[PDB]
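Student: The structure is given below, and queries will be raised subsequently.
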Amino acid sequence: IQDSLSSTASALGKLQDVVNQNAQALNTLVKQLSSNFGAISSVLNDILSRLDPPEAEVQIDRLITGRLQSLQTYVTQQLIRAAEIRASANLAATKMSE
Amino acid sequence: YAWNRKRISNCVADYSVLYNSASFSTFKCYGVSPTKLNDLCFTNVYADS
């Protein structure tokens, strides 16, 4: 067993998949900040520093809607993944005890 | 039909004077509010007359 672990690299794919899934979800969430969502620009500071009040509320609102949707999707994915991991952890606790 | 395009670059533009000049009957800006023009930097400005 020691030799197999020391040589083969795909043994811990189960944990590597969890790490990769979480990292990839975070990367997607962060990248979502770079989308216009229909606004003139994807940078809040640029929108504020170019347009004036009354105006630019449309742009800010478009960005808000897009980013809120992105966050909601990410949180739903995290909730489902957490449910799956909790099932796995309960299985592991049962395995330990028995 | 033969509108003339003038190039503007490598200078400092004080748009406050133009905005305050009441001689301009129509002064509409779309991508930027006229007031904010004094605190922005552009790659280059095209003038068509």
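Chain B is numbered as in Swiss-Prot, which gives 351-399 for the residues shown.
Method on record in the header is electron microscopy, 3.0 Å.
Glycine is no exception: its Cβ is also placed from the backbone N, Cα and C atoms.
Here the residue is the original one, but Swiss-Prot notes a natural variant at this spot, B:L368 to I: In strain: Omicron/XBB.1.5, Omicron/EG.5.1. For the naturally occurring variant B:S371 to L, Swiss-Prot gives the following note: In strain: Omicron/BA.1. Quoted from Swiss-Prot, the note on natural variant B:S371 to F is: In strain: Omicron/BA.2, Omicron/BA.2.12.1, Omicron/BA.2.75, Omicron/BA.4, Omicron/BA.5, Omicron/BQ.1.1, Omicron/XBB.1.5, Omicron/EG.5.1. Under the heading of natural variants, Swiss-Prot lists B:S373 to P and annotates it as follows: In strain: Omicron/BA.1, Omicron/BA.2, Omicron/BA.2.12.1, Omicron/BA.2.75, Omicron/BA.4, Omicron/BA.5, Omicron/BQ.1.1, Omicron/XBB.1.5, Omicron/EG.5.1. Quoted from Swiss-Prot for the published natural variant B:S375 to F: In strain: Omicron/BA.1, Omicron/BA.2, Omicron/BA.2.12.1, Omicron/BA.2.75, Omicron/BA.4, Omicron/BA.5, Omicron/BQ.1.1, Omicron/XBB.1.5, Omicron/EG.5.1. In Swiss-Prot, a natural variant is listed as B:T376 to A, annotated with the note In strain: Omicron/BA.2, Omicron/BA.2.12.1, Omicron/BA.4, Omicron/BA.5, Omicron/BQ.1.1, Omicron/XBB.1.5, Omicron/EG.5.1.
Could you tell me the structural context for the features on the list?
Tutor: B:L368 (variant position) is surrounded by 13 other CB atoms, counting those within 10 A of its CB over all protein chains shown. In the three-state DSSP scheme, B:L368 (variant position) falls into the helix class.
Its Cβ taken as reference, B:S371 (variant position) is surrounded by 9 other Cβ atoms within 10 Å in the chains shown.
The Cβ of B:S373 (variant position) has 5 neighbouring Cβ atoms from other residues within 10 Å, across all protein chains displayed.
Around B:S375 (variant position), no same-chain residue at least 6 positions away in sequence has a Cβ under 8 Å from its Cβ.
Cβ neighbours within 10 Å of B:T376 (variant position), excluding its own Cβ and spanning all shown chains: 4.
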